[PDB]
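Q: Pasting a structure below so you can have a look.
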There are 4 protein chains.
Amino acid sequence: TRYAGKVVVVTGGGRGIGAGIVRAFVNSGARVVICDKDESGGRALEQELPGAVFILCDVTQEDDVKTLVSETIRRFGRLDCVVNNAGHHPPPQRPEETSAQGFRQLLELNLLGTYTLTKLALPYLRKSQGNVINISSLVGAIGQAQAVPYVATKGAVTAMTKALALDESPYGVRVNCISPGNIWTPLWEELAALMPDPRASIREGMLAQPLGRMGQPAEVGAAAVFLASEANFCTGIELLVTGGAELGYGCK
Amino acid sequence: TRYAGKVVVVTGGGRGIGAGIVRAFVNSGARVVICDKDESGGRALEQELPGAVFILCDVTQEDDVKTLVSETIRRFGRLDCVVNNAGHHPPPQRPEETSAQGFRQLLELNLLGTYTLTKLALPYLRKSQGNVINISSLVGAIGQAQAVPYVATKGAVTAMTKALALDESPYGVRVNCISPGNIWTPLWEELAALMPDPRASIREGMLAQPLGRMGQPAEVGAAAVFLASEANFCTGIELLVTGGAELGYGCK
Amino acid sequence: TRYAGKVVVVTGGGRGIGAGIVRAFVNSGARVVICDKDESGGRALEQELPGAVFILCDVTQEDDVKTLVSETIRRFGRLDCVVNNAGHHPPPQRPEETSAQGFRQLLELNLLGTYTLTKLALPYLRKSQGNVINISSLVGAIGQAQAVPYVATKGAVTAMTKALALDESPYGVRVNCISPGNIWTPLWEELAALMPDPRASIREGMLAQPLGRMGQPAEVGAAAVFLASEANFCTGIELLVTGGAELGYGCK
Amino acid sequence: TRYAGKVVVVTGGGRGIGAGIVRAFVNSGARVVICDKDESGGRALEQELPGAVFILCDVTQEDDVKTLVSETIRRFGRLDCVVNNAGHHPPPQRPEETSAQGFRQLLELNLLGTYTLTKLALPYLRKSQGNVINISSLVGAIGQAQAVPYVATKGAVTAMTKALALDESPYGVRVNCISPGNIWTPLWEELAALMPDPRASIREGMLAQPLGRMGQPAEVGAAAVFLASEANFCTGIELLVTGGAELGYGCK
Ligand SMILES: NC(=O)c1ccc[n+]([C@@H]2O[C@H](COP(=O)([O-])OP(=O)(O)OC[C@H]3O[C@@H](n4cnc5c(N)ncnc54)[C@H](O)[C@@H]3O)[C@@H](O)[C@H]2O)c1
Ligand SMILES: NC(=O)c1ccc[n+]([C@@H]2O[C@H](COP(=O)([O-])OP(=O)(O)OC[C@H]3O[C@@H](n4cnc5c(N)ncnc54)[C@H](O)[C@@H]3O)[C@@H](O)[C@H]2O)c1
Ligand SMILES: NC(=O)c1ccc[n+]([C@@H]2O[C@H](COP(=O)([O-])OP(=O)(O)OC[C@H]3O[C@@H](n4cnc5c(N)ncnc54)[C@H](O)[C@@H]3O)[C@@H](O)[C@H]2O)c1
Ligand SMILES: NC(=O)c1ccc[n+]([C@@H]2O[C@H](COP(=O)([O-])OP(=O)(O)OC[C@H]3O[C@@H](n4cnc5c(N)ncnc54)[C@H](O)[C@@H]3O)[C@@H](O)[C@H]2O)c1
Ligand SMILES: Oc1c(F)c(F)c(F)c(F)c1F
Ligand SMILES: Oc1c(F)c(F)c(F)c(F)c1F
Ligand SMILES: Oc1c(F)c(F)c(F)c(F)c1F
Ligand SMILES: Oc1c(F)c(F)c(F)c(F)c1F
Ligand code: NA
Ligand code: NA
Ligand code: NA
Ligand code: NA
């Protein structure tokens, strides 16, 4: 009921955090368009959830995104919320091991893909007085070791969220972001598998939070539903979903 | 349904933001104890809302607060959430017009009252894996003119929220705060009435937000219900409910 | 030369960070009044440093502070900078082990002592277009375990710094703060000595910073001299002197 | 004397903030390499300042930057500090008026140019235990209207500064940034000239700060010299040089 009659697009919604956000919006009564560059997870999610449908779309391809928006409007008649979740964290890379071209590529996904869908969706969000939710990262705010390009892309997303919030406020379109800390997802598991001791890597990630565990996609999803449906006086905020990782002293 | 079977105490719940928080929790299915030093608003709210009851309590009086907690447990058998909302903003005061004793008095209400109820409630919150929500202010983070004591008390509340979150995390008790900006309440109206041109004061307060309006108690209430019921990986966060007042350049 | 002809008051200047700030200002060419409630360290510093003199003053005693200001003006004819450094970190205390009265006492030293000297000094700082520097703490911003009252007092100091900066900006008086992280001082050493394994406590404190060491009083002192003498467009800022402790993930 | 015997590279040092930073480091005793894509200002500065020399270099051209570093080492034998100041603020642009390609171009200058010089300089900074200073912007932290691409690039710079600080801390290389607010420069003047009422635009920019004026390049320069020469326990910090623009409520 909380978001009934509304239409939501979630990028990277085929697995991980994006899938948890898809589920949370379906559970709120919304119709959800799952956007993903990979077919496997998103196609299964459409079969599983009445009210969710899957559209293949690579957010780095401008024409893919144009088609995502026009098909969303053609099939559902309105657009109320865009969740820019698609993005990627590379394996650990020392600064001297990064490249300008790798940096540009990560910018294309983590930042410009968010920019392009938001831009194409804003005319419809203005009609609906809808809202934008960007999935950034805690490490955009506090930094991270061996991740100069990734951290830079999320710093940009969080800052862009505030600029856009200023620009769209006279039209009643809110723009917010969520900064998750360690969330247990296939990406986290993939990255842990590259480590010498994956179980040690995972235990270390759990202990980075005062709460002693990592977060869940469903917890990010509930934050997104709050921002969309109940946060009518929130715009340009950075909602931390981190288990307290930013608090207090730790072993650095 | 979202917070059914839960018991919530809201201090200063007789009017303004506190009353909006009371209403939001009742609408979520919780039973609510309205604490206030004034009888008029809170007594009427109890008559109006099934599931809410009023207990007279001045949060600066330690024995009042002891009785608030013990009566809450006696009457409802559990305690899941404490919302420390009671507090006051004095009229504008130049720094040379403040006094150490006025500062101590405002500290007693805005900070130590929050500290005392939280302390007395924590043994019951640990049993329920409940949570604490402190109502701070945006001006604790960014400052405000002619309000040195007030700003200082809210800086302390926001910082204390993070310290307590660290201490209580091994027990599964989350501690968060909400920082509202300009919310249209009887306090805001009272303060505007002291100005030479109250309508000019109010128009200026509306235009301090990119959204062009002040916030509502119900919007603070929805943020509080989110933190209590759906933010299980959030602890020690400062949730801004400000309409974007902190964003961008303005006339300073 | 950088602060020649200027007169600076440093509270708690008899040892630790305060003594490092005294030394830095003397080395810059300023005359320095060392305020401390203890005679031993401050008296020796006056004998050691030409241009520094010691005045016994407990910043929690309003009449002590009145005399500190009037004696500073009587002896040196002007007042350009007040460094509010006096303050104390109690031993670790679980929240249920704190008291309202202990909290009030720490507020008297860490917050109201800073407030009282600043208030009495502002008429002279206005004449000189001088400035105020408050020594807060990183843990006011990010929290700390087993330190609810301390963290709250430094949250208040940092917020008060911004409020005062707003109030005094039309008079050209800047108000800034420094937030040190772990600085190796007699206080740090005293607190480490209370731990079961003091050498383990100290090694843990060094490793809380990416730089792998604690900071020095002289490094806080150089930050203070910068704010006083060269930061003419800085007001209301929080200058972090923390070795990066706030950056990245750590063992929490 | 404060930075005697040291070698500093300042990008965009031919005018504006960069020229003020060049002057501040020369006045501190350092030798300075002025990098700029434009010959006019930087060539004159070399003639004016003994100890400063001009090297033509476009920071978006990787081979220009390779030559800048190798010529700095060839001519001066060491490299102690890199100030990444080159960058540009476009005219106001509504979000629907921006393009992905314009965004990529601004990223090339404001972000990747900083990344490329830092990367090529780090082997020499490690030898000297030198430091990096990035010139970001206050609007990366708080947002700005009609500047989505610009704000995003400075959000990235500030975040990248913290990531790099973490990576380089075990080598004793500090990485910090300065976030100026409104600084009176040829860029500010150029942008004001595009407005309908340039004098009204400028008066509005002065009043955006509680101090009632814009900042000077020399004030940014003094902050940079502090970070390089005296801030040995500061790494990953964001030093605000804004006149208090971020403080308090304003007309938004
Ligand atoms: N996992 C964490 O701890 C964590 C923490 C903070 C932020 N984040 C952010 O959350 C988001 C999701 O992370 P995750 O852990 O769920 O990752 P994930 O790898 O598990 O899932 C990402 C999904 O996005 C899709 N995707 C990738 N590139 C795409 C593209 N070009 N177009 C469309 N879809 C694309 C993938 O196919 C996948 O289904 C990312 O923005 C990530 O940076 C994650
Ligand atoms: N109104 C705003 O714009 C605004 C903005 C930011 C923060 N806040 C904070 O929100 C809270 C509520 O503000 P409001 O505008 O609703 O104020 P309000 O004056 O309208 O309501 C406050 C309520 O608290 C009660 N109260 C006061 N002192 C008390 C005490 N000692 N014990 C018990 N109850 C007591 C009052 O009787 C009243 O019912 C305060 O903490 C305030 O600082 C308000
Ligand atoms: N040491 C750290 O790691 C650290 C970190 C962050 C902030 N701080 C802050 O720095 C300041 C100094 O800390 P420190 O480690 O140098 O402490 P310290 O105990 O070594 O020195 C404090 C000095 O202040 C004096 N003092 C105490 N109470 C006083 C009073 N009422 N009136 C006058 N003088 C008084 C003491 O006699 C002593 O000379 C404090 O405000 C502290 O909170 C310290
Ligand atoms: N002026 C302000 O209010 C303000 C505020 C915050 C941040 N900043 C930042 O400060 C920096 C300098 O700003 P400014 O106002 O002095 O600008 P400016 O235009 O006056 O000076 C910039 C200088 O950089 C040079 N430059 C530009 N592109 C270059 C390139 N590709 N390679 C080499 N040199 C290049 C220009 O030729 C010029 O000499 C920028 O990073 C800007 O974003 C400025
Ligand atoms: O933002 C991320 C992210 F995407 C990940 F996949 C991580 F493992 C992590 F630690 C982060 F901070
Ligand atoms: O925190 C407050 C508050 F309580 C008020 F009543 C206000 F009017 C205001 F502007 C604030 F920022
Ligand atoms: O602020 C402080 C302080 F004063 C101390 F003495 C400490 F040991 C510490 F860790 C802090 F964060
Ligand atoms: O960062 C900048 C900048 F570069 C400019 F040129 C400006 F005019 C301004 F307002 C900013 F915030
Ligand atoms: Na379906
Ligand atoms: Na009732
Ligand atoms: Na002396
Ligand atoms: Na020269």
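So for chain A, numbering is Swiss-Prot's, and the shown residues are 5-256, in order.
Positions of Cβ are set from backbone N, Cα and C atoms, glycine also.
Sharing the record's features from Swiss-Prot:
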{"type": "ACT_SITE", "residues": "A:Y154", "note": "active site, proton acceptor"}
{"type": "BINDING", "residues": "A:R19, A:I21, A:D40, A:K41, A:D62, A:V63, A:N89, A:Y154, A:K158, A:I187, A:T189, A:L191", "note": "NAD(+) binding site"}
{"type": "MUTAGEN", "residues": "A:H93 to A", "note": "Increases kcat for androst-5-en-3beta,17beta-diol and 17beta-estradioll"}
{"type": "MUTAGEN", "residues": "A:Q148 to A", "note": "The catalytic efficiency (kcat/Km) is 30-fold increase for 17beta-estradiol and 11-fold for androst-5-en-3beta,17beta-diol"}
{"type": "MUTAGEN", "residues": "A:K158 to A", "note": "Lacks of activity of testosterone 17-beta-dehydrogenase (NADP+) and estradiol 17-beta-dehydrogenase [NAD(P)+] activities"}
{"type": "MUTAGEN", "residues": "A:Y253 to A", "note": "Lacks of activity of testosterone 17-beta-dehydrogenase (NADP+) and estradiol 17-beta-dehydrogenase [NAD(P)+] activities"}
{"type": "MUTAGEN", "residues": "A:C255 to A", "note": "Does not affect kcat for androst-5-en-3beta,17beta-diol and 17beta-estradiol"}
Q: I'd like to know which of the recorded positions A:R19, A:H93, A:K158 has the most other Cβ atoms within 10 Å of its Cβ.
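A: That would be A:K158, with the highest Cβ count within 10 Å.
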Q: Does A:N89 (NAD(+) binding site) have same-chain partners at least 6 apart in sequence with Cβ under 8 Å from its own Cβ, and which are they?
A: A:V14, A:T15, A:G16, A:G17, A:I21, A:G22, A:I25, A:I139
Q: Residues with Cβ closer than 8 Å to the Cβ of A:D62 (NAD(+) binding site), same chain and 6+ apart in sequence?
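A: A:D62 (NAD(+) binding site) has long-range Cβ partners A:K41, A:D68.
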Q: Measure from each Cβ of the recorded positions A:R19, A:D62, A:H93, A:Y154, A:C255 to the Cβ atoms of chain C, and list in sequence order the residues where some distance is under 8 Å, or 'none'.
A: A:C255
Q: Considering only the recorded positions A:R19, A:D40, A:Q148, A:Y154, which residue has the minimal Cα-Cα separation from A:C255 (mutagenesis position)?
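A: For A:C255 (mutagenesis position), the closest Cα among A:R19, A:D40, A:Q148, A:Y154 is found at A:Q148.
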Q: Using A:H93 (mutagenesis position) as the reference point, find which of the recorded positions A:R19, A:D40, A:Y154, A:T189 has the shortest Cα-to-Cα distance to it.
A: A:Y154
Q: Sequence order is fine: just name those recorded positions in A:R19, A:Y154, A:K158, A:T189 with a Cα within 10 angstroms of A:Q148 (mutagenesis position).
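A: Close recorded positions: A:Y154.
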Q: State the three-class DSSP label for the residue listed as 'active site, proton acceptor', counting H, G and I as helix, E and B as strand, and everything else as coil.
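A: Helix, per DSSP.
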Q: May I ask for the distance between A:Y253 (mutagenesis position) and A:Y154 (active site, proton acceptor), taken between their Cα atoms and rounded to an integer number of Å?
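A: Approximately 24 Å lies between the Cα of A:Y253 (mutagenesis position) and that of A:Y154 (active site, proton acceptor).
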Q: Could you tell me which three-state DSSP class A:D40 (NAD(+) binding site) falls into?
A: strand
Q: Sorry to bug you, but what's the C-alpha spacing from A:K158 (mutagenesis position) to A:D40 (NAD(+) binding site), rounded to the closest Å?
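A: One finds 20 Å between the Cα atoms of these residues.
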Q: Distance between A:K158 (mutagenesis position) and A:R19 (NAD(+) binding site) at the Cα atoms, whole Å?
A: 20
